[PDB]
Amino acid sequence: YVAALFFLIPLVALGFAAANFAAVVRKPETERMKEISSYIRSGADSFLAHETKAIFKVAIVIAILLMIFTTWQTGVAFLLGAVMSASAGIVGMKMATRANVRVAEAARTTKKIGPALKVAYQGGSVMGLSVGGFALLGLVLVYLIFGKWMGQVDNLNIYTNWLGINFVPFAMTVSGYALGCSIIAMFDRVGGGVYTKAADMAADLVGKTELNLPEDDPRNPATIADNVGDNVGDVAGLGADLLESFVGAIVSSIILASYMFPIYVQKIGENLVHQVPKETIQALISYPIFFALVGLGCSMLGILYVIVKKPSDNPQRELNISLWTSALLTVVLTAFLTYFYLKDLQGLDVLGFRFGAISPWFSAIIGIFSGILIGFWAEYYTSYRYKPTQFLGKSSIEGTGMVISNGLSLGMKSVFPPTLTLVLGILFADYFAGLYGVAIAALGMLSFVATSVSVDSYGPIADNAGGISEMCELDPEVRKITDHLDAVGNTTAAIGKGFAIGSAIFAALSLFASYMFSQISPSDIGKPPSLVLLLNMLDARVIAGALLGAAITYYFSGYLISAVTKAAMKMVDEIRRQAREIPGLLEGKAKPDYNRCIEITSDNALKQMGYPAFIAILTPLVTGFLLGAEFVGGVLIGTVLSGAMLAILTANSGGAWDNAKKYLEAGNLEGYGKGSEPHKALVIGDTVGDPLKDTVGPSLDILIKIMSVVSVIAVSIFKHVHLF
Amino acid sequence: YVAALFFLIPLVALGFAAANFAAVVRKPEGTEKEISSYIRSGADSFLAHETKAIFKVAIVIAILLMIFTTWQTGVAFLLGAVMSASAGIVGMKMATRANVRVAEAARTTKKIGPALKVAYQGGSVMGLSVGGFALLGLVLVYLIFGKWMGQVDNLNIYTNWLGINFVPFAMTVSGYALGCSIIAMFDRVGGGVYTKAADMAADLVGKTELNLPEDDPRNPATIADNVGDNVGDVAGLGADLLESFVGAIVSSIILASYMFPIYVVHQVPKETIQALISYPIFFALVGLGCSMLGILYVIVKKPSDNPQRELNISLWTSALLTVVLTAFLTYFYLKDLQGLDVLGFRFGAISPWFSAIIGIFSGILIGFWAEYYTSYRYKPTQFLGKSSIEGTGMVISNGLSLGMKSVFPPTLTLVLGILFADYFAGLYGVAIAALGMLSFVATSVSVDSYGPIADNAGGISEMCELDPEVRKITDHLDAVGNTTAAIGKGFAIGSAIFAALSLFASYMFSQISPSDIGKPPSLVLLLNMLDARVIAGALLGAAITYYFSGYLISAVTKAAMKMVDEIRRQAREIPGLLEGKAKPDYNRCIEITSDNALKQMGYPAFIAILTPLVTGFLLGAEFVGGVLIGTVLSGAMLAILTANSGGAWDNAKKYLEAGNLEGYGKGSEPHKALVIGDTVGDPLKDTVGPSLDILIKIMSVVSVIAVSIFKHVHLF
Ligand SMILES: O=P(O)(O)C(O)(Cn1ccnc1)P(=O)(O)O
Ligand SMILES: O=P(O)(O)C(O)(Cn1ccnc1)P(=O)(O)O
Ligand SMILES: [Mg+2]
Ligand SMILES: [Mg+2]
Ligand SMILES: [Mg+2]
Ligand SMILES: [Mg+2]
Ligand SMILES: [Mg+2]
Ligand SMILES: [Mg+2]
Ligand SMILES: [Mg+2]
Ligand SMILES: [Mg+2]
């Protein structure tokens, strides 16, 4: 049976990632290189172990609560998704820590971009296969065990658990899975981002501007902290976040299809004429899973060809060819799959398939194209090759104040072009296949999460390799090879963040729909969807909730930035004290103390990482129990809008600042060099952008999805338990 | 009849402002007055050019309105535009004339009292001008078109040629508010761009690069800084706040006018609708009278203990008097009406008074939060300042974090206020509270303008070698003033949010046609946010607000970069300027800033005007409503954040300058980082922040005016 092969696909992805990891094992690693690799891996492993222990304790608590109030299988799937996210993060962290020194040694010996690009892509591919395989494995496991083995997909009827809980079985199970994935991603990424960005700000600022020392200089006591933070915050958090986004895209369609069946009914003399055939509903539920499986398989084939493919001097050319080929093949195979799976079905027109069975494929096509433009728009704004980043670089001569003001404008201006792309994508998907197609586009925009995760992971390995080169005092040319891979990596990371936020926006609209559906009760089960899908924004409660949600998102970003700044200030103080008190460090005859900086950042991150996830979880609950369901819908809408805007702005502005600093550093500016005051302004801009790109930017989509899932899960009790 | 007295009230405000201007126009002269004349000439030239451009564009817009809509709409448009322009220019002239007088008084007396009196008199002239002009234009329109012409008597939805369904007096007041808003937007954009660009360039080049004192005469941009303060923070302030006051009034006026035809067999007696339409005008008149009484008591009384103390005492007394008189007015005027429950008056005739009180208290809480977040007397600004020791990047990051965090308390206050206001009086309450939050705009205008005058005094003190105590007193007053500016911006954004909700209501009402006149109001008040078009429009509106802020910042930064380059070149090439024995070329800096401002002032207003038309003609009315919601949210957030963060940076820089940090003084590297933070916040404080509420209201007004045509005339 081919269903067995498609379900085994994710295990094949995991096996291929393991094979690539083995291929990267036994590669040539110097004794100092091996020592630095062991140090970085030990630091990252310790931090990740502490973070994972805390996160899984909290996850056990959350799972017990979910099992109590909601279906026990809901908590079981929550644990499944949480373990999936944690495993993806740990795998990525280990792969990066192992491959940084391998890529550095390759770049040092061959002196050619080919081998280093090959090794770094092997690491990124291992991580991407881990992400995709874990996501799809957990999702298909939930599907089979709870819907197929337990038959939760067969019932598809609204139940009432004790305490007055109105739920759908498979809906609750998949929602719990997505919620676990999102919680684990939130905790991991928050911790890693705080750590890495604080270390980066302190180290880069103190070394570049105050000590006049090179970047990632071994003399700098914060270099190890910066490298380990890159390994943890931008490598493990990256995988967690992207796996969570993939699972959310799939799960939005899953819940929408599940709710579609029992809701589309007609009351007739108190006889409830069911309006949609169950077979069609099951086909629509399985469609997104099979589509994600096809995307994962196509990404696997593309990555295999790339690893076997001819190496190119420019890594960007190979990355672009790989993603283009994988996307085209996925689109074609998905067209065929969508036609065959939904061919000659019944009820599609009723659920919004105006064109027909192929209408979800048209919506998925809209998602892929919309994402491509969002990435392109990000590239123009964040790349020095394009005009805007160059103007920011030219702004260096005028001063730090001009650089900061110019960067802020580029980010605020940057939001409009992608947002128009998203607005057009949403409208066309609704025209092509209603809300189900909205969710299908959310999924399609991230259909090939494996390749994007692979490239984004490929970046950090090159960064950590570059840091190893300066500390180990390797030849300047080898460092130059590492820098070339990192310059493309920064822009590709911004593109990935844009993809994530777009898929999150689509899935969040579909989750608004699912929430409005969840607001229904058995006595009100016969309402027409027109009355169910109504959220009047003239209701004072709805608009008040929208305002409160936007404000909550803004304060959340502010608190993240505050954590990063506190850590970075502590680090700057420690670096100044070490430089003043320790003799011989600036001359190179003394070895500073990095453990103090590592401890400062680790403690601050582990202490401050918990509160934001708790906020994101409890805000919907408290707001709903206080002001009802309409206020919660308004809060969700405001959060979605504010999060999209702020994520786009922060990612683009941080990338622009960093790329302008690299532009000046590369020597493309006329007359001004590393020690110039304009370079100090670029360093200040890059430090300001460090938290914005990898701390505030990525967390916003996770917050949106987690909040929407919490609301859809808990709306049943808070409609009648509203205090006011 | 007392109606005559209430209509004369605005003339009383104008007469009292003129009397104050004449009394303080004594303008005591000092050592060469020449520099004051120079600054006044520059400011007047810039304002004249700006006004010429704005009035050309206004004539074009008025012709278009008269053609497509009722000519009375364009006439009221011109009336409101002229009112706002007169307020702005009057305030700018008064400040430019009284800055040197107050500075000389403060120098001679060596005491804060006399300078406080003169500066508060200037602010009072400005605030009385704003309030009196608003109420004069409003009562004139009311009387001429609704009372004498009987537009209040008709109260029926009409359909003029081309298929526009409108209400007469509603359209007239909409045109009035739209004209005021266009003029305010243009004036504030120009003045803010000019002033903030000059300030950024001067501070960076002098303090960080040249190591020169603030407002040093050797610096060729100091004159530019003072004149820009006069243009952006003296005229723009009045334009923007007068526009906010007029918008608060007109929102309630329009909602009430649409209700009588929409509610249907008429559910609400016409007398009740006319009474509710006339109520907000009399309420604003009473508020203006109370503000005048408070300003009179303050100006006649002896000097206050603290400059903040006098402003707060005046505001408290005015608010209490307004509350009492408004209670009496609301009871007497609406006591014997009927059908007040149908429109939303849960408690009865006193519901609008409760909603206005809720709005006033929400504004007071917003001010409390602003004072908490933007004053160095409290914890957050102190932490931001201490962040300077950790570098400039740390200062910037902490400032951004503080700004983003400050948005929460005010937003929660606004949520509670919206909820409570709806409970007492419905959406009419949301609008009456929008007005109540700004019931005493005169005193707020006075206090807000008082800051810039003290700033100009400090700049002039540095320009002409003067005793240190003079500039110390002026800087003290200016330190108090910046927080007052932030509190005023908070008041403005809150009133804008309330009026924007009421405008959503009026917009949904306007979407009705004569053939669809019988629909139940419950079905009319629906704007489904699950409609893909509505949410897409919300996203696009948020993006439009963000790109608008980005364009403002880009214009300001380009102008400031050109200015910084010119100042650096002047300092490097001219010998003896840094040695203190020379004098540079200020005219070049002034010309650069003025040219850039005049070139960049047009695009943002055109965006704010055309966004609704294009979005509606492209996607329909639901998309336009979504764009309105997205714009409202994004603008509220961005305005609050920018204002609060800029105020925090500036107050932390003053904290370090005052010597409150241990061991680190003026000219220190941490002080350089603090100056960089304040300069980065400069455009955010007075250019991007205030423009957002004007953008929201202008966009909502344009949409409400043209919703009828695009509701069914949509290309897609
Ligand atoms: O991870 P980050 O963005 O901090 C950094 O990697 C940015 N970067 C450097 C070159 N390309 C991007 P670095 O710490 O090397 O300054
Ligand atoms: O233009 P602003 O109001 O920010 C300013 O007046 C701020 N300030 C100065 C003293 N007290 C407040 P200056 O540019 O003179 O630094
Ligand atoms: Mg860096
Ligand atoms: Mg790095
Ligand atoms: Mg580094
Ligand atoms: Mg960086
Ligand atoms: Mg300043
Ligand atoms: Mg000034
Ligand atoms: Mg000044
Ligand atoms: Mg300033």
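Swiss-Prot numbering applies to chain A: residues 2-30, 32-726, in that order.
From the backbone N, Cα and C atoms, a Cβ is placed for every residue, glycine too.
All protein chains considered, the CB of A:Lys695 (substrate binding site) has 27 other CB atoms within 10 Å. According to Swiss-Prot, the substrate binding site annotation covers A:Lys199, A:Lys695.
The feature Mg(2+) 1 binding site is assigned by Swiss-Prot to A:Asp202, A:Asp206. The DSSP secondary structure for A:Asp202 (Mg(2+) 1 binding site) is helix.
Taken from Swiss-Prot, the feature Mg(2+) 2 binding site applies to A:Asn229, A:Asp232, A:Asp465, supported by experimental evidence. The secondary structure of A:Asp232 (Mg(2+) 2 binding site), as reduced to three states from DSSP, is helical.
Positions annotated as Ca(2+) binding site by Swiss-Prot: A:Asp660, A:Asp688, A:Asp692. Counting only residues at least six positions away in the same chain, the Cβ atoms of A:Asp206, A:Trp659, A:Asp660, A:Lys663 sit under 8 Å from the Cβ of A:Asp688 (Ca(2+) binding site).
DSSP gives A:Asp190 (mutagenesis position) a helix state. Record note (Swiss-Prot) on the mutagenesis of A:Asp190 to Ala: No change in activity.
There are 29 other Cβ atoms within 10 Å of the Cβ belonging to A:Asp703 (mutagenesis position). Among the mutagenesis results in Swiss-Prot, A:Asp703 to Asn has the note: Silences the K(+)-independent activating Na(+)-binding site. The residue drawn here is the original one.
Distance between Cα atoms for A:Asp190 (mutagenesis position) and A:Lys695 (substrate binding site): 16 Å, as a whole number. Around A:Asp202 (Mg(2+) 1 binding site), the same-chain residues six or more apart in sequence whose CB sits under 8 Å from its CB are A:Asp228, A:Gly231, A:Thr689, A:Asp692, listed in sequence order. Residues A:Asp660, A:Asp688, A:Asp692 make up the record's Ca(2+) site, and a Cβ search at 8 Å around their centroid adds A:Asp202, A:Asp206, A:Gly656, A:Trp659, A:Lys663, A:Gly687, A:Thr689, A:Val690, A:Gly691, A:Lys695 from the same chain. Cβ packing within 10 Å was compared across the binding-site residues A:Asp465, A:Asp660, and the lowest neighbour count falls to A:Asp465. When the recorded positions A:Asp190, A:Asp206, A:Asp232, A:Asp692 are compared by the number of other C-beta atoms lying within 10 angstroms of their own C-beta, A:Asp206 comes out lowest. Ligand 1 lies under 6 Å from the Cβ of the following recorded positions, listed in sequence order from A:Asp190, A:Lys199, A:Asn229, A:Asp232, A:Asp703: A:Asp232. Within its own chain, A:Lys199 (substrate binding site) has A:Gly231, A:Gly235, A:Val566, A:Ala569, A:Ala570, A:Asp692, A:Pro693, A:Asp696, A:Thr697 as residues 6 or more apart in sequence whose C-beta sits under 8 angstroms from its own. Cβ neighbours within 10 Å of A:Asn229 (Mg(2+) 2 binding site), excluding its own Cβ and spanning all shown chains: 31. Straight-line distance linking the Cα atoms of A:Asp465 (Mg(2+) 2 binding site) and A:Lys695 (substrate binding site), rounded to a whole number, equals 15 Å. Taking A:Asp190, A:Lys199, A:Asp206 as the candidate recorded positions, the subset whose CB lies under 6 angstroms from any atom of ligand 3 consists of A:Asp206. Residue pair A:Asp232 (Mg(2+) 2 binding site) / A:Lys695 (substrate binding site) shows a Cα separation of 13 Å.
The DSSP secondary structure for A:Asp692 (Ca(2+) binding site) is helix.
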